[PDB]
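Just below is one structure, and these are the notes that go with it.
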Amino acid sequence: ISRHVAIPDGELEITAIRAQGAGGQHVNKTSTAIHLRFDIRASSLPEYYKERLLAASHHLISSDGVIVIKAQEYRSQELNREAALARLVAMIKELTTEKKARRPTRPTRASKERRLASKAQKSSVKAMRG
Amino acid sequence: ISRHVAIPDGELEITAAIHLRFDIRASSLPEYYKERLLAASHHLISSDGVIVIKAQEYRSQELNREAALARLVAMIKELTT
Amino acid sequence: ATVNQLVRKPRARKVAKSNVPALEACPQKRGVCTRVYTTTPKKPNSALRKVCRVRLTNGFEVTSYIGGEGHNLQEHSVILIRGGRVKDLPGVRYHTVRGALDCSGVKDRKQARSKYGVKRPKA
RNA sequence: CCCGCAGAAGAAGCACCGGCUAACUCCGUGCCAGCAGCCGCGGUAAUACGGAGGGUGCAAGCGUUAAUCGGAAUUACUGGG
RNA sequence: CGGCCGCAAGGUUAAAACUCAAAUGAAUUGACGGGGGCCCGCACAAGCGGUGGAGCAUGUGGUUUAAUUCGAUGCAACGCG
RNA sequence: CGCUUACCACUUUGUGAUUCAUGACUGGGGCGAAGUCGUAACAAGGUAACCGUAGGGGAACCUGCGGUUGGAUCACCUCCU
RNA sequence: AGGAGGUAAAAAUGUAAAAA
C-alpha cells in the first residue's frame, strides 16, 4: 500500500571516472563527470528480498553482489548521477516484481458431458449372450 | 530504495459466517493507480468500487475476515502495478 | 507370391516389438525411485493415480504404477519393478512390486494376499 | 529295507467367482477411494472396488512377472492376397 | 536421415521411437439434408381483433427475510398443482 | 658371448572414417483437453469434393492451371408439330 | 407423344454466463 523511496544516503558508494568513446580532449581528461557506483549485498534493506538480488543471475551485478553501474550518457555528472539512481531503481525495483504463480486448474463440467457420454456407451455394450 | 509498507486496517467496510465484505472507494490509494483500480472488468468488482467480496471457502469468521482482506490486498497489488 | 520373387526375397518374419523395454528377458529391476506425483487418466475413467519415476539400474528413466492403497515411497526408498500396463494413464507401463525392499504390504488385504505381498495373520 | 511303541498325535494353502472362463449373496465407500490380459466396473442396492459368508479351480504347491513356439492360413513352400 | 538426381522447387529409395484398439470396405434400418417429387394444417397468403406501451388483478424469476413450504420451470412451466 | 641387420607388439604423432553419448536453441509429431479463434470436410455442408502444382494467408484453408468421379440436381411457366 | 429455351435468395455454434 504505502511505498516510499529510501535510497540509503551514504550506504550507496559512489565513484567517478572518465568517459569512453570519442569527444575531443574533454572526454579523456576532465571527463570524470562519469559515474560508477557500488551497492554491496551487505547493505540489506528488506533482508529477505535482498537474497533474491544475489542468487539472481544478471549483469551490472557481480558474484559477490556489489552491483556496479557505469553511467555514460551525457557530459553533466549530475545528469548521470540521476541517470544512475534511475537505473538502480529500474534494476532493483524491476526485480521486486514477485509475480504470482497461483495455480492449478480443474474441470468444472467435464463430468457433465463426459460421464454422461460413457454412461451412453455403457448401455449400448449389451450385445452378448441372450 | 523504495521501502514497502502495505498498512492494512484502515478505511474498511468489512461486512459478514462466511464473509461478504465491501471496500470503500472514496479514499485509499490515489488517482494514478485508483484509475487503474477503477478500470478492471472482472465482474467481481462492480460499477462503483464498493467491490463485492464473496469469500466463502475460508469457513471461520476471523479467518474469512483476513482471507477476504487477503482477497482485497492481492487484488490491490495486481491493480497497483 | 510367384516363387522366383520368393527365392530372391524370402518370407519376411515380423520382428515384433517387446512391450516392456526395461531390459529384455528381465523379470524384475530395481530403481532409486523419485518424483511421486498424481495426474488424471483418460476419457473413460475419472480418478487420481499415484505414480512414480524410477532411475533404473541400466539407466532408464521410466514411469511406473504403485498398485494399491499403501503409499510407502518418498523421493527415495529403492523398490522392485515388474512389467504391466494400466492403460488408463498413457505413458506408464510398469507395476511396482508390492512387497519390495522398502515397499511394504497394504493393510487389511484379507483376500488375495499373495499380491500386495501380505503374509498371513495367524489369528 | 525289515521288526516294534504310535496319544491322529507332527503335516494346506493359493488364485478366482461380469463376460471371455467353472463359480454367488450381504455389508461399507459413492466417476471419490480403487481394479484390470481384453471389452470395460465405479455418480447411496457395485453378481467386476474393499470386507464377510459360501462356491470353483489346483495342490506342497499356487500365483504374478519375463521369454519362446502355439493359437496366427496375421510372411500363407505345405497354406494368403 | 544417408545416398541418388535436380538451376531451384523438390523428386526417388525409405526408417525408427512413441501412441491407439481400433482404422477401413460393402450393404441395411433409420434419421437428417440451405436434395428432388407429392400432400395436409389459421403454416403462409386474404382479412378481423388482440399482446407487447398504461393502470390493476394473478402466477414466476430474482431479491429480501427468522420463514418468505415444496414441486412444475422450451413447444407440452408460468389465472399450474 | 658381445655387436650388427630384417621382422613384429606396447607406446607416439598427424590425418581421415564410423559409431555412441551429450548440446543453448530450433522443426515437426504423438498424447492430455479442461481453454481461445474460426467452422474446412461429412447433405448440393450452404463456393461439389479430391489429386498434382504455384502463389497467398492467424487457422482450418483460399485462388490460378490441368485432371478424376470416390458429385447432387432434371419440378414447373411460354411454344412448334 | 418427340422437343428446344429459361426459371434458385446472405445465415456460425451446441457450457450455451457462472467462476475465481
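Here chain C follows Swiss-Prot, giving residues 2-124 in order.
Header entry for method reads electron microscopy, 3.3 Å.
Cβ atoms here come from the backbone N, Cα and C positions, even for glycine.
In Swiss-Prot, the entry for mutagenesis C:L57 to H states: Protein is not incorporated into ribosomes. The structure shown retains the original residue. When secondary structure is read from DSSP and collapsed to three states, C:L57 (mutagenesis position) falls in the strand class.
Experimental mutagenesis is annotated in Swiss-Prot for C:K88 to Q, with the remark: Confers low-level resistance to streptomycin and a 15% decrease in the translational elongation rate. According to DSSP, C:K88 (mutagenesis position) sits in a coil region rather than a helix or strand.
For the naturally occurring variant C:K43 to R, Swiss-Prot gives the following note: Confers streptomycin resistance but not hyperaccurate translation. The Cβ neighbour count for C:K43 (variant position), using a 10 Å radius over every protein chain in view, is 10.
If you take the Cα of C:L57 (mutagenesis position) and the Cα of C:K43 (variant position), they are about 27 angstrom apart, rounded to a whole number. In this structure, C:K43 (variant position) belongs to neither helix nor strand by DSSP; it is coil.
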